[PDB]
Amino acid sequence: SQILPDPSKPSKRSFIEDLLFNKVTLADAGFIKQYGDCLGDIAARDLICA
Amino acid sequence: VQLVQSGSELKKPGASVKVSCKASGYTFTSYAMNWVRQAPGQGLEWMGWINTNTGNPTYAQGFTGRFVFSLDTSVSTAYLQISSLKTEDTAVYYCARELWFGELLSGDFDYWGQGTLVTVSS
Amino acid sequence: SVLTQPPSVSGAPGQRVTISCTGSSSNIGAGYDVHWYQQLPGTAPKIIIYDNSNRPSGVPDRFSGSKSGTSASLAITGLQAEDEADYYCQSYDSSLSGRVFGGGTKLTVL
Amino acid sequence: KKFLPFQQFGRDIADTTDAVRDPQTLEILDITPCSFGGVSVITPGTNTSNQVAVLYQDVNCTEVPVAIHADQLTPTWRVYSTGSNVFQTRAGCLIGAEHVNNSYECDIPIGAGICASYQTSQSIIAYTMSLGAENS
Amino acid sequence: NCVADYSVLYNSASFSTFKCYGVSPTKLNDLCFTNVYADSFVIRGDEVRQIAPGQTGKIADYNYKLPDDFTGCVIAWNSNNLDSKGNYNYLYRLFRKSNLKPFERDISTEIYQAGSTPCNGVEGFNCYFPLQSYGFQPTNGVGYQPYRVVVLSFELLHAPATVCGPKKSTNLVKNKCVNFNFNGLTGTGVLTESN
Amino acid sequence: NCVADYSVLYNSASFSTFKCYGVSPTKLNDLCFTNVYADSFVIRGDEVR
Amino acid sequence: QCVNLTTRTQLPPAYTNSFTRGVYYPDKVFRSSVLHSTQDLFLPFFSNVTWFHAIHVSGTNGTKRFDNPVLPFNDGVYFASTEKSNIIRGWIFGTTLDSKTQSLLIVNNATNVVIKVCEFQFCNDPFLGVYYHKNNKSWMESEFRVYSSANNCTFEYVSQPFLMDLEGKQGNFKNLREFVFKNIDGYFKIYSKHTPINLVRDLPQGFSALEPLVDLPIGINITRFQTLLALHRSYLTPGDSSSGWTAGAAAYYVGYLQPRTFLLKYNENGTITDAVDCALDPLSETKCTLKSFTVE
Amino acid sequence: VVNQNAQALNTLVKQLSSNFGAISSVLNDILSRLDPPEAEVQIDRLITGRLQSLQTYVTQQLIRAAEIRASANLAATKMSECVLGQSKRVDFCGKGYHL
Amino acid sequence: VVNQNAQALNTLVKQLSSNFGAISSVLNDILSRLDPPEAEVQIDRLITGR
Ligand SMILES: *[C@@H]1O[C@H](CO)[C@@H](O[C@@H]2O[C@H](CO)[C@@H](O)[C@H](O)[C@H]2NC(C)=O)[C@H](O)[C@H]1NC(C)=O
Ligand SMILES: *[C@@H]1O[C@H](CO)[C@@H](O)[C@H](O)[C@H]1NC(C)=O
Ligand SMILES: *[C@@H]1O[C@H](CO)[C@@H](O)[C@H](O)[C@H]1NC(C)=O
Ligand SMILES: *[C@@H]1O[C@H](CO)[C@@H](O)[C@H](O)[C@H]1NC(C)=O
Ligand SMILES: *[C@@H]1O[C@H](CO)[C@@H](O)[C@H](O)[C@H]1NC(C)=O
Ligand SMILES: *[C@@H]1O[C@H](CO)[C@@H](O)[C@H](O)[C@H]1NC(C)=O
Ligand SMILES: *[C@@H]1O[C@H](CO)[C@@H](O)[C@H](O)[C@H]1NC(C)=O
Ligand SMILES: *[C@@H]1O[C@H](CO)[C@@H](O)[C@H](O)[C@H]1NC(C)=O
Ligand SMILES: *[C@@H]1O[C@H](CO)[C@@H](O)[C@H](O)[C@H]1NC(C)=O
Ligand SMILES: *[C@@H]1O[C@H](CO)[C@@H](O)[C@H](O)[C@H]1NC(C)=O
């Protein structure tokens, strides 16, 4: 049950895979909809905009 | 600015005891070193002071000979040495910081140590 | 000692109590300042007033003092439970005595 | 070096002067630069502690204040160029490290079997590494 | 605190020597300027190359020194009909114990000596008065006629500028790629609102 | 056999053309030049270049 | 005119520790959330700073310590002062200060701030005399003795007229003024910041960044400098002009800059909150080289 | 992998602050202060400096890509052996007798 | 491997002998011979080559 996927989460990641995703941090600004920002945004002061 | 003194000692009458005082966080040669005793359940007595530059002591009345003031600038630790201990010498000795102003000293003791307990008994 | 202090004082919490001090013409009458110290039981003394009028940093505003010629005084306003300590005064006498401390006055809070 | 007569100075393969002759007494000299920039520092994480030890690479502990000219620097540089906890190894000179005779698993590698770690009164210790548990 | 129209000086024929180092002379009117300083003196004309930065010479070492990063212009023109008459009022320094720092002056008239002689206000052996005059005469040839030299020094974009070129400010436009100009700072892009 | 300082030649006003390429004029006396060739002639004023 | 000062206790100065002080903005460019290295003249961390006092204690003899000596001027200096009655009225900068080489003067004579670079025949002991009357409670100044002559001058600056308290405050020091003076390419750059403080008798522990105040194109040669001080005269100080005076409690600190490497930290608000000396200790040197204020 | 990519990307961005011996590191500053008869002697220093930085970055990316290529081939080999079957090889699918 | 390392280090040492178009391959001679306005021009070529 720890390694098999579960239907409770929206993603098909298991409990071990969910822990692996949360244990990875980025020293740079992350790749999450970064061009949704940097356009018409007041706080255009970050690494991925620049 | 810390004034750390030595621990407590128990000594026999007629013996000799040395008391050290560590000073830190400040320029040790800029401030004069002062020593103040206090008998248990009594007032504070000032037995004198010693300069940190030239090292010359200046004892008060009744403390000549038995009390020795000395220091060294490598570790910047003042020394208090008492010889021929008697029963009436049982007191707590405090170190007081005074700025080196000149031949006439002021009356501002800004910092005090934790004190050293010496007891003379048989 | 040359400086003379009252033996003890007492007062209710919250009122005003004034501790007096007297000297001579060689210690206070000569123009030298009078310093005051507070000593909790079991701890080192702590100066609360220097140069007869001034409070160091961290000292509450309830403490005040002044000098008038030969004599000097210190004032306490709004007594609380933490003021139960021994207060010591000191000054500079002539060269035959040097630094002279007071007799000490225990302050009682009822 | 037998300097045949008017041949005066010298150079190495990298055209830097290594030998020279005094123009007055006609004596022969050898030249070795003295700059030093190869310093190394062994320190734990700042979130853990703030104590810092410094390794002086490939230089003797008896020649530290001359090579780096510590007396013309800050006293904080002087106290890290001369102190009680001064140790010499194959890798160089360590100042501030507490040498011990015990052996543990390597934590911060230095070189030539020397490893450092944070040990409790907390201080930075230096020790020879242990290959493992002795077994027969 | 002005608007400086530089297009009345370099285009004029009144100046026989005009060169700039930090900026182009044709691009002086499109920039805004901060703390413009003007220096002026008289030159014999054959040492005008010493006024250039990174140049050695008597006037450079002991009279007027420019730094290696000098951002400015030097303006020189002939003034033989104006200054010369045997005019001895224009003095210059010959000797000093050390070379001058850039952008500094020395008006001290102490007696220079060149040895072990302790001269005290006396022109003894190898003791000289440190100032001499050109003596500008109208009959002097090229290289000896008096030359009036004007030196300009300033700073660029270091502060909100007070001196600007003679260019009108147009209406502000936004949300389209345009060539902006903010006190001499140019570029291209969409200028977006921000708080 | 020179002890002669090289600065005294160009601080005077007796010269008209003095520009050096290999060695900068500010530190001519700080280097020993082993041997110095001294060549001289007289030409027209427009042939200096 | 000029008068010498008598009845003063001539004593050698002392030393104290400057805890990461003297840091100023190297440029007028806004930065935020970035670590910026620099190469400029700076005060090194935990350097010896010379202590001066202007304090006249009470008593029969006392100690009339009034120190305004001529001090050397290196490539850069750092000035810090704790004030309560505005005793320090500026400085003088020059080389010989005897009307042989011209010198600059910075004097605040209550109403105006005066900057003059003239051929000053400076006094042996410059001072400013403030009088306190008893008929009314005025605190005016009637003595201005800084120089003997002003024969040749080349620069002049007079600020707008204003007023100050000039009051003999009895309490502890409450105003901390820090100054940094530099002389590069004839530009007398001044960095300053006024900061409130509550200390007693020492230089406070903390960090501060000095904003650029004003740039002075002067172009004179400065090798020595001296500090101006105020002087109190009243009915309690009898005698002539050379002995009938009292000091009034004030102190200031004089430190020297040095060409160093600094690592400057800018916060999200655009202010300098911390700095790292790259040549103090190997820990800060590693922080400077790695360009990180933290290090695993 | 994350930190080296972030450090190399930040080093690529911060290299634009260098002037490489030119008057200024800003391209618009040179274009607004100089004319093309004498601006091109200042531009090509910035051209050579920035291109050499771009050569260095791509070369380091190619070396890092080869390191990932070796690791990906090892990961594919471990997936095809340890997951899709039982391996008799010692210490390939972990320490001990692999199941 | 040993010979390749030795050859690479020897080539790295020997590359300092190239003047790269400057008047000399040693920086001390250029510093003691030339004013900084042309010394910096020499140092640009030397720095680029090294
Ligand atoms: C104050 O005292 C000083 C001496 O300490 C006087 O200094 C004069 O100094 C110059 C050169 O520095 C000497 O040539 C003079 O001879 C000195 N004067 C005397 C009287 O010896 C200074 O003049 C005094 N100030 C006043 C106003 O007299
Ligand atoms: C140079 O003079 C010194 C001092 O007399 C002498 O010892 C030395 O031998 C001389 N050298 C030569 C090459 O003549
Ligand atoms: C950092 O230190 C805090 C306590 O100061 C601790 O709780 C935390 O776990 C530490 N973080 C790491 C990554 O060690
Ligand atoms: C460590 O070993 C050395 C000899 O190798 C000995 O001199 C020293 O006393 C030992 N120290 C301790 C703490 O055992
Ligand atoms: C300050 O002076 C003391 C002795 O006067 C000296 O030991 C110390 O190294 C000095 N510190 C600095 C930073 O100059
Ligand atoms: C203090 O002043 C008195 C009166 O002028 C004098 O007699 C005495 O010597 C002075 N004290 C000292 C220590 O000089
Ligand atoms: C009264 O005060 C004014 C200003 O406050 C002062 O000018 C005047 O001199 C004072 N009166 C006397 C008699 O001094
Ligand atoms: C300025 O100095 C000159 C000497 O160079 C002197 O003759 C002149 O009188 C001075 N100016 C004034 C106003 O005194
Ligand atoms: C300034 O004056 C001093 C005084 O001797 C002198 O040594 C120095 O050369 C002068 N010039 C400079 C730039 O310091
Ligand atoms: C930064 O500026 C904001 C807005 O004025 C202010 O609220 C805040 O206290 C300042 N300081 C910090 C550390 O955020």
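By Swiss-Prot numbering, chain G shows 14-309, in order.
When the header is checked for method, it gives electron microscopy, 3.5 Å.
Every residue, even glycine, has its Cβ placed from backbone N, Cα and C.
According to Swiss-Prot, the features are:
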DOMAIN    G:14-303  domain 'BetaCoV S1-NTD'
MUTAGEN   G:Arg190 to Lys  Partial loss of biliverdin affinity
MUTAGEN   G:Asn234 to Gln  Increased resistance to neutralizing antibodies
VARIANT   G:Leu18 to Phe  In strain: Beta/B.1.351, Gamma/P.1, 19B/501Y
VARIANT   G:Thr19 to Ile  In strain: Omicron/BQ.1.1, Omicron/XBB.1.5, Omicron/EG.5.1
VARIANT   G:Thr19 to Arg  In strain: Delta/B.1.617.2, Omicron/BA.2, Omicron/BA.2.12.1, Omicron/BA.2.75, Omicron/BA.4, Omicron/BA.5
VARIANT   G:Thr20 to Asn  In strain: Gamma/P.1
VARIANT   G:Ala67 to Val  In strain: Eta/B.1.525, Omicron/BA.1
VARIANT   G:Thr95 to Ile  In strain: Iota/B.1.526, Mu/B.1.621, B.1.1.318, Omicron/BA.1
VARIANT   G:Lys147 to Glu  In strain: Omicron/BA.2.75
VARIANT   G:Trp152 to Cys  In strain: Epsilon/B.1.427/B.1.429; when coupled with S13I induces resistance to NTD antibodies by changing disulfid bond in positions 15-136 to 136-152
VARIANT   G:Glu154 to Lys  In strain: Kappa/B.1.617.1
VARIANT   G:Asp215 to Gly  In strain: Beta/B.1.351
VARIANT   G:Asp253 to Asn  In strain: Lambda/C.37
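Shown here: features listed in Swiss-Prot, placed on the structure.
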residue: G:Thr19; record: variant position; CB count, 10 Å: 14
residue: G:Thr20; record: variant position; CB count, 10 Å: 12
residue: G:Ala67; record: variant position; CB count, 10 Å: 21
residue: G:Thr95; record: variant position; CB count, 10 Å: 23
residue: G:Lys147; record: variant position; CB count, 10 Å: 9
residue: G:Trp152; record: variant position; CB count, 10 Å: 17
residue: G:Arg190; record: mutagenesis position; CB count, 10 Å: 16
residue: G:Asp215; record: variant position; CB count, 10 Å: 18
residue: G:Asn234; record: mutagenesis position; CB count, 10 Å: 22
residue: G:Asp253; record: variant position; CB count, 10 Å: 9
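Within the same chain, residues at least six positions away from G:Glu154 (variant position) with a Cβ under 8 Å of its Cβ are G:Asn122, G:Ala123, G:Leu141, G:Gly142, G:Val143, G:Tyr144, G:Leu179. Within the set of recorded positions G:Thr19, G:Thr20, G:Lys147, G:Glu154, G:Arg190, G:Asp253, no residue has a CB atom less than 6 Å from any atom of ligand 2. Among the variant positions G:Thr95, G:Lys147, G:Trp152, G:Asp253, the ones whose Cα sits within 10 Å of the Cα of G:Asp215 (variant position) are G:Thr95.
Cβ neighbours within 10 Å of G:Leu18 (variant position), excluding its own Cβ and spanning all shown chains: 17.
Cα of G:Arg190 (mutagenesis position) to Cα of G:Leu18 (variant position): a span of 27 Å. According to its DSSP assignment, G:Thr19 (variant position) is coil. Cα distances from G:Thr20 (variant position) to the recorded positions G:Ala67, G:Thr95, G:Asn234, G:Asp253 are smallest for G:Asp253. Comparing C-alpha positions, G:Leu18 (variant position) sits nearest to G:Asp253 among the recorded positions G:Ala67, G:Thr95, G:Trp152, G:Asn234, G:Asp253. Chain E comes within the C-beta cut-off of under 8 angstroms for the following of the recorded positions G:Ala67, G:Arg190, G:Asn234, G:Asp253: G:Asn234.
For G:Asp253 (variant position), the nearest of the recorded positions by C-alpha distance turns out to be G:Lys147; the candidates were G:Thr95, G:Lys147, G:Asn234. Closest to G:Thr95 (variant position) by Cα-Cα distance, out of the recorded positions G:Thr19, G:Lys147, G:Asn234, is G:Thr19. Among the recorded positions G:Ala67, G:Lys147, G:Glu154, G:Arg190, G:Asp215, G:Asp253, no residue has its Cβ under 6 Å from any atom of ligand 9. In the three-state DSSP scheme, G:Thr95 (variant position) falls into the strand class.
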